[PDB]
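Trainee: After the structure tokens below, expect a handful of questions from me.
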Amino acid sequence: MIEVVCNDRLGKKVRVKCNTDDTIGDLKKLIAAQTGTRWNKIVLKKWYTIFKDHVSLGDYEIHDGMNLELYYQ
């Protein structure tokens, strides 16, 4: 299992729950299909890494309990 906190730099705090097996596309939908912040305009990047759907929480060094930057524009 892998927990990922989606810190809304815009002005909010929304924690998420997923796992290594999960992918970027799924994660994007996890938040988008909850708070309604889309999955395209939303800037979901941990520190500064391009989160591509063709992955599984690994290419960007993912751990079970980390924070991610969430910029809304």
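Placement of Cβ uses the backbone N, Cα and C atoms for every residue, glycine included.
Relevant sequence annotations retrieved from Swiss-Prot are reproduced here:
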type    : residues : note
DOMAIN  : 1-73     : domain 'Ubiquitin-like'
MUTAGEN : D22 to A : Does not impair binding to SART1 nor its pre-mRNA splicing function
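For the listed features, I'd like the structural context: burial, neighbours, distances.
Mentor: According to DSSP, the secondary structure content of the domain 'Ubiquitin-like' (1-73) in residues is 9 helix, 23 strand, 41 coil.
In the structure as shown, the Cβ atom of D22 (mutagenesis position) sits within 10 Å of 19 other Cβ atoms.
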